[PDB]
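S.K.: Before anything else, here's the structure in question.
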2 protein chains.
Amino acid sequence: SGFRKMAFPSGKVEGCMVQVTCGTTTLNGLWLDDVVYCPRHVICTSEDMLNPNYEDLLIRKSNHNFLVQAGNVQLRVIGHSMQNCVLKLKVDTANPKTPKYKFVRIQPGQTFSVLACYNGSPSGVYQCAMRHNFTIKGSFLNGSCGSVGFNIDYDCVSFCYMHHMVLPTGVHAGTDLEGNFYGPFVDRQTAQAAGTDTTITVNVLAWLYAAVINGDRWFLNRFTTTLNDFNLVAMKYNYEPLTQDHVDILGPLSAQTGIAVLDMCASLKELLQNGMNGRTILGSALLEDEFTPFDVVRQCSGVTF
Amino acid sequence: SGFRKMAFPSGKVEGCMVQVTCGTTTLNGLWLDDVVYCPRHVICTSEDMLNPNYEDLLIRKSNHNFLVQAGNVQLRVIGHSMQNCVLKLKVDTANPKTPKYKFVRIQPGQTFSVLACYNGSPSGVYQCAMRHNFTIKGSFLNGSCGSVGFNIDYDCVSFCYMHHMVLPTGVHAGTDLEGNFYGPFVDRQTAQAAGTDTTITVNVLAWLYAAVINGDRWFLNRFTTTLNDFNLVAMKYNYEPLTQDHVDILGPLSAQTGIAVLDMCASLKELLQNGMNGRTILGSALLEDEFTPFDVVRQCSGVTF
Ligand SMILES: *[C@H](O)[C@H](C[C@@H]1CCNC1=O)NC(=O)[C@H](CC(C)C)NC(=O)OCc1ccccc1
Ligand SMILES: *[C@H](O)[C@H](C[C@@H]1CCNC1=O)NC(=O)[C@H](CC(C)C)NC(=O)OCc1ccccc1
């Protein structure tokens, strides 16, 4: 079977990427129906981004100050509005490639596929996870703002993320498609700090079940533990405490493998207290937390979209 | 900037995936122009795959024994031929989504994007590398044969791989788009063995340059070495010996970072002899070899397609 970090097919999202220019700044936009979405710091100069009054900066902008290009075609902007931290440019033409789509705000631990773009052209795709402190470890350069993160449920494209900025620690932050930032961040060039990032515990547990499926079992110990005792060990190691909801999610994996949920927590307790001793699990020398329980069954059962 | 394992946008390849049925076996096909490509073991039963006379098995097959479905549409097969290990089904309709494409046979160490499919529908995309023994560590289930590996150069899709089988050691093997197998493998259910897999040395060296670009430098030692002396250390550690061609490829990275090529080899010699001591490089506790020097500059300069 094998296990790789997989992303959804980006075919539907590529047809919705446009180039947005306003003055001397250019970023990518999401063209769905007759509305174009993009970050609001496109109306900023290099000196504006230090500290911006986006309201005052937007007063000085009309419809013709926005250059929207769809490939080699130009879209005529007939209206603009600021919803939180995103612009909504009203164009006179509907996108003929608009798929079944919907806007969703995700929770920490959930995974999505990012389509990194520059000048409105797709450059690549990779898998990411909303971390505990509402940041991601993405791959973004200058001009990548407007790149979107999404999930695919058969033919429906659930858009959940749009890139905005990078933090001093190299991690990235962004908003949903309504403009609300994931985390306590703001769109300014100010030293901002993400808080303490704890490991998604349920994601590591689901990843261990994927290892048992593909043959890695050296870590299966024959011990048990309680949630209250395992959580007290997980708190020393900066891990998410486990709830009954996390156990119920890992139910299908617990029944498919015949390994109890609390039994797997005992193996994770030993992996934290004893390290790994130079071994690997699924080809990795670290506990991997980018994989939701749905990501494990989707790859171990072959769901098509 | 960040550094992730990135794959090309799969938008152009999704429109070329069809479902091919022959008797009781169904796999995926590559529909370019008026020709459909697919593995030849589709004309096999479960008992045939033990030891197959593909010539005798193909004599008993006519044009109407092949069911080709493009989404909800059926393509009429008007001809068939066996080129090595792939079938070439002649359909009466050209694919209106055919991109600029070309067939290429790649060398060990080169990377490509795999679009895993089932029933002709894309399920996901990930990055792979042709290993030293002409195998890959992919993610394939039953029915994934016909999934293709490709690279994208702006608008040209270079197809290089088509899945066929999995080995006893969980690794996978396949052919190019002409039917010739990468490696000494054959399309039979026989115990087959891949040889000794050595680490792509130039790929690890280019990955270390990507670490210096993004800020990881704890491994920069202030030693030097010769190629003849570094290769003798690399031979003990099952690494590819280094040539002047590998040095010339790492030239641009060597000039961009100001770190000499032979200087970086001295740091890799220390990383092999001393281990990693619980540290990480770009978030990994292992030396990563899935990244060609082109993959590093494409992600560190933001090339668009
Ligand atoms: C949008 O294209 C860009 C993406 C950045 C550039 C490098 N990596 C990224 O993810 N975002 C910005 O340039 C952004 C603009 C603000 C008005 C939101 N600023 C930014 O990310 O600068 C980095 C930084 C800002 C403040 C403190 C420390 C670093
Ligand atoms: C094609 O759909 C399929 C993909 C396999 C199934 C599981 N993982 C994969 O990559 N290929 C085969 O089923 C293939 C058929 C031969 C006629 C080429 N056989 C195969 O991969 O079986 C595994 C195996 C064969 C021989 C020795 C040990 C294992």
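All chain A residue numbers match Swiss-Prot; in order, they span 3264-3568.
Using N, Cα and C of the backbone, Cβ positions are placed for all residues, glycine too.
Relevant sequence annotations retrieved from Swiss-Prot are reproduced here:
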type     : residues         : note
ACT_SITE : A:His3304        : active site, for 3CL-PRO activity
VARIANT  : A:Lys3353 to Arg : In strain: Beta/B.1.351
ACT_SITE : A:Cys3408        : active site, nucleophile
VARIANT  : A:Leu3468 to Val : In strain: Zeta/P.2
S.K.: If you skip the near sequence neighbours and keep only those at least six away, which residues in the chain come within under 8 angstroms of the residue listed as 'active site, for 3CL-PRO activity', Cβ to Cβ?
M.R.: A:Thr3288, A:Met3312, A:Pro3315, A:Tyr3317, A:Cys3408, A:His3427, A:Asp3450
S.K.: Return only the integer: C-alpha distance in Å from A:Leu3468 (variant position) to A:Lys3353 (variant position).
M.R.: 45
S.K.: Report the recorded positions (A:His3304, A:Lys3353, A:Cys3408, A:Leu3468) that meet this criterion: Cβ distance to the nearest atom of ligand 1 under 6 Å. Use sequence order and write none if nothing qualifies.
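M.R.: Checked recorded positions vs ligand 1; flagged A:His3304, A:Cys3408.
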S.K.: Under DSSP, is the residue listed as 'active site, nucleophile' part of a helix or a strand, or is it coil?
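M.R.: DSSP call for the residue listed as 'active site, nucleophile': coil, neither helix nor strand.
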S.K.: Does DSSP give A:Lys3353 (variant position) helix, strand or coil?
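M.R.: Looking at the DSSP assignment, A:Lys3353 (variant position) belongs to a strand.
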S.K.: Just jot down the residues in the same chain as A:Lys3353 (variant position), at least 6 apart in sequence, with C-beta under 8 A of its C-beta; none if empty.
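M.R.: Counting only residues 6 or more apart in sequence, the Cβ neighbours of A:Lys3353 (variant position) under 8 Å are A:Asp3297, A:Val3298, A:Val3299, A:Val3340, A:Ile3341, A:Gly3342, A:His3343, A:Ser3344.
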S.K.: Would you mind checking how many other C-beta atoms are within 10 angstroms of the C-beta on A:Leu3468 (variant position)?
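M.R.: Result for A:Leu3468 (variant position): 26 neighbouring Cβ atoms inside 10 Å.
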S.K.: If you draw a 10 Å sphere on the Cβ of the residue listed as 'active site, nucleophile', how many other Cβ atoms land inside?
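M.R.: Its Cβ shell of radius 10 Å holds 25 other Cβ atoms.
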